[PDB]
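Participant: Got a structure here, written out as structure tokens. Questions coming.
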Amino acid sequence: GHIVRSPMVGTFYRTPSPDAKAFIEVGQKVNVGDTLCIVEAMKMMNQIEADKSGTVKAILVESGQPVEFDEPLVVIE
Amino acid sequence: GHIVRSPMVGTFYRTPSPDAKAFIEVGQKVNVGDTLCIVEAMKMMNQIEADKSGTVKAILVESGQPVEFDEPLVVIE
Amino acid sequence: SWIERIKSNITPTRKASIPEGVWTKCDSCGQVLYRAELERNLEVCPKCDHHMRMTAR
Amino acid sequence: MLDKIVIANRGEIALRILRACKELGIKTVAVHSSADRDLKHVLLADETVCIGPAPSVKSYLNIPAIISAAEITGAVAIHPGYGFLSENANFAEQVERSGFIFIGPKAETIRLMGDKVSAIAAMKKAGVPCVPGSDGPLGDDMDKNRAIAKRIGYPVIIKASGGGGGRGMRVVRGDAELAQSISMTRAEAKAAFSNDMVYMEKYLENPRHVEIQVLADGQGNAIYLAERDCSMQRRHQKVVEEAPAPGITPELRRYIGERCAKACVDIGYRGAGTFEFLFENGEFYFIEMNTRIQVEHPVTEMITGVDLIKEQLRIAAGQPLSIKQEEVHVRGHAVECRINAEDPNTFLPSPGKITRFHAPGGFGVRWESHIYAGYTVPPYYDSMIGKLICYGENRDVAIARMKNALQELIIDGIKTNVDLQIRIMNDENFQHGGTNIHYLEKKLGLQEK
Amino acid sequence: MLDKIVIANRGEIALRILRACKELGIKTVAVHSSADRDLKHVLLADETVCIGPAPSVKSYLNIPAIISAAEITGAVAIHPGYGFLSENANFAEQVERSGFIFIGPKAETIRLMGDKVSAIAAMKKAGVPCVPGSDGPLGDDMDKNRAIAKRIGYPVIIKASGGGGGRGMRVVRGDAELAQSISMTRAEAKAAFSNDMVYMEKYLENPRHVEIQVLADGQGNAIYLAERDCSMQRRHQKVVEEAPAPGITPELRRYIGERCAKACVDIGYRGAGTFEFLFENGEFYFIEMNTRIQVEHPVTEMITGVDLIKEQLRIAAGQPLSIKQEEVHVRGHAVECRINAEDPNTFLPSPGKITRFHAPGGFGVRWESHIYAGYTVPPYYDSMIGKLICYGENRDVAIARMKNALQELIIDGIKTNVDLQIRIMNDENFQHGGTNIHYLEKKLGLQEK
Ligand SMILES: Nc1ncnc2c1ncn2[C@@H]1O[C@H](COP(=O)(O)OP(=O)(O)O)[C@@H](O)[C@H]1O
Ligand SMILES: Nc1ncnc2c1ncn2[C@@H]1O[C@H](COP(=O)(O)OP(=O)(O)O)[C@@H](O)[C@H]1O
Ligand SMILES: *C(=O)CCCC[C@@H]1SC[C@@H]2NC(=O)N[C@@H]21
Ligand SMILES: *C(=O)CCCC[C@@H]1SC[C@@H]2NC(=O)N[C@@H]21
Ligand SMILES: [Mg+2]
Ligand SMILES: [Mg+2]
Ligand SMILES: [Zn+2]
């Protein structure tokens, strides 16, 4: 299907705060407008919004694992 | 057809002596036993004998033109 | 043959600390900015030239 | 020593820096663009990070993404190299403040010397001779502009102090178009480099490009290595560069080197940089400083025996200079010959795939590049694909090897500037050595009927 | 200068000599075999001659065909190189008399020094220390043979004075098989090299291969360049050779060099040749002379800056030595690493086609070979396909570069000894430097259950 990819480089975080629920989790589908993860860069915890409404098939990364530009994050079928 | 090639390296001469008739010439066919040219090497003017009886289609070299090992000399059809 | 490699991943354990108040953002265009640069260009995002708030003083 | 660094660049200089790092046992991090995924230096590196899409501005100039990579991987410094973010003083400021070490000069000297006119002013203050000219950025006092033009002597050239890459310079033949020429030059500088500063400097008609390499740790130590000479140029872009330069007696060598060392001490210079010059009738007239590691750095390495990149990485680690001025020696002569993806005549880039490739090798021949078979040149950046060298014990030997190496060299699939290199090498005057910068421009010729 | 010469050899040394010739402006003639039609040096040469079929004896050792080529093309000298007809004194005699110039020593010294025992005798006469041993060819006086064996001390080794290529040598553990071992060694020497001469020389258990390079014009001038050390060997065949050798203080350097220079003067030596040695506890024991240009010649060129082949071609042109003993300097340290077409373990040649190839390049790295993509290695001669180098300002730097270069290097289609080179480079003791010749042989290990 479709894969949404980080458009910038930085640490990958899914919970907005150190002890917080993940914005999204496997199973529950998302919509076009919704935050999927946090890509911290210089302490400015940015956010990523999907573009195609569909099920969250899986998450290809893990919290704390740095990611690069265009790094695939999640695949939506 | 077949091409007979010099088995050694040296100056190519067709007339055995400085002013002499060529052993062979185009047109006239040769036999298995006959000298076709002279390949001088260290003043020891050696001679080359064909192996397949046939017409002398052409001569691919010229007197005074050095030749190398396995250098094609004449093609017999 | 290095020409064909494995495309390995990065190790998460590595950790560097950047100061908190040295990098700011411009939501108008999304380009992260150097706080001192923005503050020196009278709070004007030099990327999209989008004016922002400034302190009265 | 620096526990790890990021190669904030791409290609020949990227691969070269990677070799230097691996030599010194400093792990490496390769920040690449999405099109440069299969570069050599990328594939030979420990850790590879993608920071943006193919274009330069989105990906390699994306200072935020580079600092992101540097923070995530745990580096404690970065090497910019030359080009991309080489002289961006603001990049230096951000890297300094973010928490990492900027391999090179401190941003302050980047700002002082990146403005050509301030650089020339400080040079005058430090005793370095300078070309006659405005002695300041050009204002709108046309009367004063023409007075200065008359004082220095026509013809004159307009150069944007913030310009780079041999662009944004125009020659003014007379006052008739002085105003319009200045306006359009300023407009081009604004469009390209975002800076409008323009200044007037005398025009010389018989120059011999010189540049003297200097290493200073920023702690009161500044040394000067061998000379250089990039005389051959096309569109002010170097092609061939011989190091040292013919006819530079050791007296002049040491004379100018001592002054340049004093200048580096005064500016408190840190890192490797080169004071360009211009030469004629036994005189020197400063014209710029490339406060980075130049492109023709090798031709000083092979005649001096000192690896410049290693010296930089040592300075950045805080180590002072480990080489005295006396212990530096120039033993012989060198020559360099860039390889570029342009058409041999039209000078139009011709990116593509390289079907077949074969290095020169042989004694004294140095091949710096990243290209290889199957490597599709990206039509997205500079057109350089190799800095080839041939070190000889004299100019004749070095040229000879160059000729032989160029004979051996095969690069197929994309047109390249090898024919021109051979033709220059065979040139009689060039083999004599000592042509003016124009030499190649004049050989170009003119219209024919 | 020699108006033209013939490269009576093939491959790495052939290509290297071709480069040297083209440098000195001496036209070149490539004498190739029918299988070596598309060699590099063949294709880069002015004039190519085929002298015989694939086998060595029919084609490259066909002294008549080589002289034929040399006469037809008008040469006035020939370079044999190393291997094929390097030390064939009779080849030297014929080339001398035929009317051409033999690039190298005069045949007389070829005969004197090609017999190992006469070489050692003359060395003793000239003051060069020698290994304890027979001091003469072995006769059939078994009583005297065993008396000498007892005098020098077991164990002992039988070496054919006319043997070559690290073959035809056997170690004798005791008198029990002394007669049979001697007989079979003589038989092997007769079968291979047609010469039966065998001699007894003491056996050393802790040697460190040394060899000192010397240049003599044959006119009373003989100089000694840097040292060498080929410690690493497999089956007495060198793989890695470092130049100079660790721990050879300049005192020993000059001490042995002066004696070797005097020896060259006494023998009236002409051309480039190397006095092998054996080292332990600060002593030297001559063991042979390779009266030719060795294979590890580069590792003296890059540390001395002198091109040996050019020196040879100058001597052959009658020019005396242009380099004094004092003006020769060793500046740094080098390392070399041969590449061979054998299986990395079985040591079985694996000739084939090279699909893909990529030179190292980079600073200080020298790649000598002829191989390239599409080049089908001929299964008909030696298994060497490249002499790679990495010059450093110290042993650590040079090893580091080697490691990096070997990383870069790709040769695909035929198995090769790169894995072994990497593993040796990573070896701790080797990085320390100073292993005994056996080091690699002992690492091989033995049987496991
Ligand atoms: N004052 C001058 N007179 C003559 N030629 C000049 C002058 N200034 C620059 N040039 C020519 O332009 C080249 C590049 O000048 P430089 O100031 O170094 O510009 P860039 O920053 O583009 O390299 C010089 O090597 C020289 O050939
Ligand atoms: N007397 C000796 N004692 C110990 N090892 C020896 C002796 N002679 C030769 N060798 C070993 O064999 C190698 C080659 O010997 P050398 O006489 O040069 O034969 P070749 O002519 O085959 O090269 C030496 O480098 C050394 O390692
Ligand atoms: C600053 O200390 C650098 C590390 C990033 C800290 C922040 S707190 C919010 C996020 N949660 C987490 O585990 N780390 C991130
Ligand atoms: C000896 O002088 C070398 C040249 C070869 C001479 C001989 S004489 C017989 C052959 N005829 C000829 O024209 N040259 C050859
Ligand atoms: Mg410049
Ligand atoms: Mg030997
Ligand atoms: Zn903005």
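A Cβ is built for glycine as well, from the same backbone N, Cα and C atoms used for every other residue.
Pulled the feature table from Swiss-Prot, pasting it below:
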MUTAGEN   D:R19 to E  Loss of homodimerization. No effect on ATP binding
MUTAGEN   D:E23 to R  Loss of homodimerization. No effect on ATP binding
DOMAIN    D:120-317  domain 'ATP-grasp'
BINDING   D:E288, D:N290  Mn(2+) 2 binding site
BINDING   D:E288, D:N290  Mg(2+) 2 binding site
ACT_SITE  D:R292  active site
MUTAGEN   D:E296 to A  Severe reduction in catalytic activity
MUTAGEN   D:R338 to A  Severe reduction in catalytic activity
MUTAGEN   D:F363 to A  Loss of homodimerization. No effect on ATP binding
Participant: Suppose we screen the recorded positions D:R19, D:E23, D:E288, D:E296, D:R338, D:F363 by Cβ distance to ligand 5 with a cut-off under 6 Å; which survive, in sequence order?
Facilitator: D:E288
Participant: For D:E23 (mutagenesis position), list the number of other Cβ atoms lying within 10 Å of its Cβ atom.
Facilitator: 24
Participant: Through the lens of DSSP with three states only, how would you label D:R338 (mutagenesis position)?
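Facilitator: Strand, per DSSP.
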Participant: Under 8 Å Cβ-Cβ to anything in chain E: which of these recorded positions pass, D:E23, D:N290, D:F363?
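Facilitator: It is D:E23, D:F363, listed by sequence.
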Participant: By CA distance, which of the recorded positions (D:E288, D:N290, D:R292) lies nearest to D:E23 (mutagenesis position)?
Facilitator: D:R292
Participant: Provide, as an integer number of angstrom, the distance between the C-alpha atoms of D:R292 (active site) and D:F363 (mutagenesis position).
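Facilitator: Per the Cα atoms, D:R292 (active site) and D:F363 (mutagenesis position) stand 30 Å apart.
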Participant: Give me the count of other Cβ atoms within 10 A of the Cβ belonging to D:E288 (Mn(2+) 2 binding site).
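Facilitator: There are 20 of them.
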Participant: Let me know the DSSP-derived helix, strand or coil state of D:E296 (mutagenesis position), please.
Facilitator: coil
Participant: According to DSSP, folded down to helix, strand and coil, what is D:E23 (mutagenesis position)?
Facilitator: helix
Participant: Take the C-alpha atoms of D:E296 (mutagenesis position) and D:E288 (Mn(2+) 2 binding site) and report the distance between them in angstrom, rounded.
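Facilitator: With distance taken Cα to Cα, D:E288 (Mn(2+) 2 binding site) is 16 Å from D:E296 (mutagenesis position).
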Participant: What Cα-Cα separation, expressed in whole Å, is found between D:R338 (mutagenesis position) and D:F363 (mutagenesis position)?
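Facilitator: About 19 Å separates the two Cα atoms.
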Participant: Mind checking which of D:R19, D:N290, D:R292, D:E296, D:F363 has the fewest other CB atoms within 10 A of its CB? They're the recorded positions.
Facilitator: D:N290
Participant: Could you give the Cα-Cα distance between D:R19 (mutagenesis position) and D:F363 (mutagenesis position), in whole Å?
Facilitator: 20
